[PDB]
Amino acid sequence: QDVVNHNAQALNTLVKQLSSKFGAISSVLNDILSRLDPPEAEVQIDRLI
Amino acid sequence: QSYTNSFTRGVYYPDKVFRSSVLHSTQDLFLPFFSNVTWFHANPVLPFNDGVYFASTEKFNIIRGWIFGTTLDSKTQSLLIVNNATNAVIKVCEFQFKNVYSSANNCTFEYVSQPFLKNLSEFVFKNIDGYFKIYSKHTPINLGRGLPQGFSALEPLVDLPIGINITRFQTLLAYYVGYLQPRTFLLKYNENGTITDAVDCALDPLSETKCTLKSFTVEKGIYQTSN
Amino acid sequence: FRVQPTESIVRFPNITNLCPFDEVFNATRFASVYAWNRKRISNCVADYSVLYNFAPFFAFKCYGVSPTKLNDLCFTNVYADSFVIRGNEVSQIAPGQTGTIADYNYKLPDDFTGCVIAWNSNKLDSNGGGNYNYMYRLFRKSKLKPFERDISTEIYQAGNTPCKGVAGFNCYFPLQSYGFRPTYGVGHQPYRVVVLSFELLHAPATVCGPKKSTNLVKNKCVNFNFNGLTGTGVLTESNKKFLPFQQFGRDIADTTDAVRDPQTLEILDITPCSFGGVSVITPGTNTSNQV
Amino acid sequence: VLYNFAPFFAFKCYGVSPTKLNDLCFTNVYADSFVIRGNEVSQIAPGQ
Ligand SMILES: *[C@@H]1O[C@H](CO)[C@@H](O)[C@H](O)[C@H]1NC(C)=O
Ligand SMILES: *[C@@H]1O[C@H](CO)[C@@H](O)[C@H](O)[C@H]1NC(C)=O
Ligand SMILES: *[C@@H]1O[C@H](CO)[C@@H](O)[C@H](O)[C@H]1NC(C)=O
Ligand SMILES: *[C@@H]1O[C@H](CO)[C@@H](O)[C@H](O)[C@H]1NC(C)=O
Ligand SMILES: *[C@@H]1O[C@H](CO)[C@@H](O)[C@H](O)[C@H]1NC(C)=O
Ligand SMILES: *[C@@H]1O[C@H](CO)[C@@H](O)[C@H](O)[C@H]1NC(C)=O
Ligand SMILES: *[C@@H]1O[C@H](CO)[C@@H](O)[C@H](O)[C@H]1NC(C)=O
Ligand SMILES: *[C@@H]1O[C@H](CO)[C@@H](O)[C@H](O)[C@H]1NC(C)=O
Ligand SMILES: *[C@@H]1O[C@H](CO)[C@@H](O)[C@H](O)[C@H]1NC(C)=O
């Protein structure tokens, strides 16, 4: 049970990390693409990356 | 002007998002569990603070409106909600009350909707970033001290995009008044998306443990909570 | 590999009211800097193209958004702040700026998102009245907080001696009027300035651009744009019981998995299009080239 | 007292905030004074 719980918890944390901003304006890449031109989108995309 | 225990009353859906069978942690302005709420059997002007929880139980519809604002005169804008047997109207005019209003001038925003109002009616008023948010709920209760021990969430009644300044409020004619503090709550969404239970993470060590474990049930042991 | 989307669908509500940018921009008299006029914009179709028919503006500077992308975005609400300033001071209308106008008359937030548009007004504000009497606050005890208006005419007490409400030595009048004249050079010409501040996410979107609403396609991998919510996936009938105030649903991982159609008011479940790894099974190339 | 000497149009501080000056201790200060043209004032900055 501990092995199963550890695997599930690690996967859940990995998925939850996609909701973080990491200093960007948004955590959704499509919003960055649809709101900003490339020269300004690069900074936010790199911060997410 | 007595005091009463708030029990678990004063929980509202913090956002429009739908969730089913989840335990979700939200940091927002809430009414703390088992808090002291003022009880009036009559209506002086009260401070607004961060937000207001309001509860009424009259069957004669004596309570028919609220007034919000800083000066409550024509000097500054004063929000005014008046409910009558057909509808509920909302204005932000500058008024000069005397006791409806002796004079009204410089109206900016108006709104008309279904009337807001034993049958216990609960309301939550917040004023944040130029938005006045009203949450409401109506529940069947029985006779007693007041504010029963059950749990019921307050659905978003209305939102007003009015950027006004509010520091005090007053009611217009047995009602209960409480204040909201910034708290972290753990809400439970059942299979149908209805908030059925909540945990106030600052109530006691057990609730803090429940919030840390993100669960409503805690197994036997020792758990390292906040420092 | 990944299943590629077939179609793209946009679902916007029946709102057809044009946003009142005409009255905001085509106003006979703009307010002064210290009393910048703020108007709320909501529940309308924001066609920014008409803004190009009102002025050949020399500044269209947008923060947090691109000017060409405006017609394809949905906003929850917009603040339109209008005033008249001097040309050389236009650069002070920006986040993280220090100056008399920036700190004492109109201040923008650090996280400000929106646009600023300034255009020429010599031919319309070089006359008498308030046009020549455009005023602005020159002195203040502390810098203005973002989105704050102070129209008080208090005498600024520079010295220790109290002023008692009377202007005198070290007792100045902060509200100083402009001297806009047609004879002045480009360093002193008057410009009309309008600042649009957008609010995204959170509340349901009610200010959207001029984007047509297409048909609804189900059980196909498609791109969907639901009131600015952009995504790719498969839309199906859902058994989720959305409450009347609820718009979209999220899972445990907080990924949008349900959405309410703005027009038909039905609940659609969203499933990501199929993907996965591809593996090549092969005997050694010494044996055969079949895979 | 610097606010009693001039209504300066530029008070630009690098590495410190102007409002925080009254609450800081410095080991020593260099005061460099001159007269320049207005449009050239922007040239008085690091990396110019
Ligand atoms: C409520 O008030 C009473 C008396 O004013 C006090 O004894 C009690 O501790 C208060 N309750 C809370 C939760 O503070
Ligand atoms: C609201 O009014 C109070 C007093 O009436 C005042 O102290 C406060 O600064 C005001 N806030 C705004 C945003 O106007
Ligand atoms: C309730 O107030 C509204 C607001 O003016 C009014 O239109 C309506 O007629 C009123 N209802 C009754 C029954 O008077
Ligand atoms: C109503 O608003 C106008 C416009 O700002 C103002 O001139 C007038 O003085 C206001 N009314 C009162 C009684 O102050
Ligand atoms: C209490 O009032 C609400 C709204 O006025 C109503 O929906 C509900 O049925 C009432 N409860 C009872 C027991 O009548
Ligand atoms: C959820 O709703 C369905 C039908 O709407 C009902 O059958 C079921 O009992 C509900 N579940 C709960 C826990 O209320
Ligand atoms: C403003 O409106 C008037 C009449 O409505 C029109 O004559 C004028 O050309 C308009 N100007 C602009 C810049 O739209
Ligand atoms: C939008 O208009 C269509 C056209 O008939 C109608 O079928 C639909 O119900 C309308 N929806 C809303 C939300 O107004
Ligand atoms: C400079 O000093 C002289 C005399 O000491 C005084 O008259 C003058 O006002 C001062 N000017 C400033 C700007 O301090």
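So for chain A, numbering is Swiss-Prot's, and the shown residues are 949-997, in order.
Positions of Cβ are set from backbone N, Cα and C atoms, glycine also.
For A:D950 (variant position), no same-chain residue that is 6 or more apart in sequence has a Cβ closer than 8 Å to its Cβ. Mapped onto three states, the DSSP output places A:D950 (variant position) in helix. Annotation of the natural variant A:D950 to N in Swiss-Prot: In strain: Delta/B.1.617.2, Mu/B.1.621; the original residue is retained in the structure shown.
Here the residue is the original one, but Swiss-Prot notes a natural variant at this spot, A:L981 to F: In strain: Omicron/BA.1. Listed in sequence order, A:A989 are the same-chain residues six or more apart from A:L981 (variant position) with CB atoms under 8 A from its CB.
In the three-state DSSP reading, A:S982 (variant position) counts as helix. The 10 Å shell around the Cβ of A:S982 (variant position) contains 17 further Cβ atoms across the protein chains shown. What Swiss-Prot notes for the natural variant A:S982 to A is this: In strain: Alpha/B.1.1.7.
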